[PDB]
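Accompanying notes for the structure given below.
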Amino acid sequence: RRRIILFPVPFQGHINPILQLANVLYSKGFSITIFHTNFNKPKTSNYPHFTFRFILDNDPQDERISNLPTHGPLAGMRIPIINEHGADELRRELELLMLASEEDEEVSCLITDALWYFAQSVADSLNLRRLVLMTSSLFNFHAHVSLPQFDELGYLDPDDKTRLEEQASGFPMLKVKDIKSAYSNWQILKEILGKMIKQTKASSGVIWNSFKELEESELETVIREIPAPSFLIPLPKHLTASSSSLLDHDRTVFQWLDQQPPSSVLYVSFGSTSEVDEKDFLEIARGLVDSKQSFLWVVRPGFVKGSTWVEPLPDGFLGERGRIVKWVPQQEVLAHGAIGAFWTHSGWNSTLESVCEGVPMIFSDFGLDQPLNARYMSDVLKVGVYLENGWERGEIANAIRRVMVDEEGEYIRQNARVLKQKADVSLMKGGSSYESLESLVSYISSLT
Ligand SMILES: O=c1ccn([C@@H]2O[C@H](COP(=O)(O)OP(=O)(O)O[C@H]3OC[C@@H](O)[C@H](O)[C@H]3O)[C@@H](O)[C@H]2O)c(=O)[nH]1
């Protein structure tokens, strides 16, 4: 009997992939222990089959995180804080857990978010193998390792170098526009992106939340840059991240979706972290109204700057085919037959979820890996359209309509339907994802 310890980054788009992986691994016969901060903790009563151990965040709270808040662009400062100061606590806790293990039981390995690059020299010190879980796409990692050339071509200078915004250099997928968006706040990113890449290269294995036919162009880079084995597993095809939600689900939404004709409803959701200037939020609203299609729109409270949920929204300005909710079980909704399209912020989990449900997309982005996910899905796969010039109602309403109603967008809908079938075929015996999971499980069993 073998135990796996998993250590997520405590944000929605990080615990979701990592707890899906833990359920999958638990299905292959492993014991699961999850290490978590108290901050942003999942409902552990939804995981009766997991052991939960809360660390680094506890109750005589250290002063670097003691006053750090819980909302907005800022709570993420715990990732650098914990990377630079958490090693000794992580080592005691791993030592305690190994010491407390029954002897018919062995810790096969540690799996952490790639962002926890500090975990690598901790696991080494304990002669424990660490595997990395990547929460964004092989394609964006190819951009990360391409960064030395980007900076030297003048691409990440947002001020002094502008206005050469089309086809980019050793990377014809993207426009220069997309590289500047991706790395806008530059040297916060490069230290973590540096140390993260350096220590996943040093890990014992990298698990990618993806499937081979989704990013086949990018495989050779990952094989050539990372000596550690790589495994491509599409987690949304295995299970939803539903029970690792950190907000309560509406689920009244399903009685209303049951009243829509098939493929007639646009799902709108801009992630778990994004915020928008009220001026922008009412232009998004009017684009939905001008589109003339039914929409179900998740507006997470705080989304709007600065209001507490939608107080700028008028009469029911929306309504008679529009609905606003605070939070849904997103993938379950994408799977309901009423949903014909998904307007996303191009977060990698949402994007993969929609790909795995066969829903074409409209792409907006808020930076980081998002504009490259958006360009990749919209121009290489061509499973949606990309609104790359900001918020304008007209251009919003034509994007929605072209994906959902226009004959001209039928190839985009067909692409989405086919991409899904490729994800399901990869899961069957002899498929790319199936063989990765079989390799990963046998690999983890040999580390023991
Ligand atoms: O209403 C909702 C909206 C969203 N969600 C879930 O929230 C998760 C959001 O993850 P996303 O990747 O879409 O995006 P987030 O912006 O929230 O954060 C993510 O950004 C991109 C990923 O690369 C990063 O790893 C993560 O930061 C999805 O798994 C989605 O299913 C819901 O369950 N309900």
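All positions are counted from 1 along the displayed chain.
Looking at the header, which is where the method is noted, we find X-ray crystallography, 2.5 Å.
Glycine is treated like the rest: Cβ placed from N, Cα and C.
Using a 10 Å Cβ-Cβ cutoff, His14 (active site, proton acceptor) registers 20 neighbours. Sequence annotations record features per position, and here Swiss-Prot assigns active site, proton acceptor to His14 based on experimental evidence.
Swiss-Prot lists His14 with the feature rubusoside binding site, giving experimental evidence as the kind of evidence.
Swiss-Prot lists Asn16, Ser272, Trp327, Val328, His345, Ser346, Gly347, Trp348, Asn349, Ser350, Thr351, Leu352, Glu353 with the feature UDP binding site, giving experimental evidence as the kind of evidence. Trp327 (UDP binding site) carries neither a helix nor a strand DSSP state and counts as coil. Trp327 (UDP binding site) has a Cβ environment of 20 other Cβ atoms inside 10 Å.
Spatially close to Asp113 (active site, charge relay) yet at least six residues away along the chain are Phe7, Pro8, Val9, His14, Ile18, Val132, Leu133, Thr135, judged by Cβ distances under 8 angstroms. The active site, charge relay annotation in Swiss-Prot covers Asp113.
Among the mutagenesis entries in Swiss-Prot is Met134 to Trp (Swiss-Prot position 145), noted as: Reduces catalytic efficiency 780-fold for stevioside. Its own atom aside, the Cβ of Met134 (mutagenesis position) has 24 Cβ atoms within 10 angstroms in the protein chains shown.
DSSP assigns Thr135 (mutagenesis position) to coil in the three-state reduction, placing it in neither a helix nor a strand. Under its mutagenesis annotations, Swiss-Prot gives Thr135 to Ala (Swiss-Prot position 146) the following note: Reduces catalytic efficiency 78-fold for stevioside.
Under its mutagenesis entries, Swiss-Prot includes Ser136 to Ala (Swiss-Prot position 147) with the note: Reduces catalytic efficiency 173-fold for stevioside. For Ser136 (mutagenesis position), the same-chain residues that are 6 or more apart in sequence and have a Cβ closer than 8 Å to its Cβ are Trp348, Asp369, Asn373.
The mutagenesis experiment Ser136 to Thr (Swiss-Prot position 147) is recorded by Swiss-Prot, whose note states: Reduces catalytic efficiency 142-fold for stevioside.
Recorded in Swiss-Prot as a mutagenesis result, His144 to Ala (Swiss-Prot position 155) carries the remark: Reduces catalytic efficiency 3.5-fold for stevioside. In sequence order, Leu193, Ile197 make up the list of same-chain residues 6 or more apart from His144 (mutagenesis position) whose Cβ falls under 8 Å from its Cβ.
Taken residue by residue with DSSP, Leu193 (mutagenesis position) is part of a helix. Here the residue is the original one, but Swiss-Prot notes a mutagenesis experiment at this spot, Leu193 to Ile (Swiss-Prot position 204): Reduces catalytic efficiency 2.6-fold for stevioside.
In the three-state DSSP assignment, the secondary structure recorded for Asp113 (active site, charge relay) is strand.
Between the C-alpha atoms of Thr351 (UDP binding site) and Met134 (mutagenesis position), the distance comes to 15 Å. Screening the recorded positions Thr135, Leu193, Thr351 for a C-beta under 6 A from any atom of ligand 1 leaves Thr135.
Following the DSSP three-state reduction, the secondary structure of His345 (UDP binding site) is coil.
Residue density at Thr135 (mutagenesis position): 22 other Cβ atoms are found within 10 A of its Cβ, drawing on all protein chains shown. In this structure, the binding-site residues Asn16, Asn349, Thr351 were compared by how many other Cβ atoms lie within 10 Å of their Cβ, and the smallest count belongs to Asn349.
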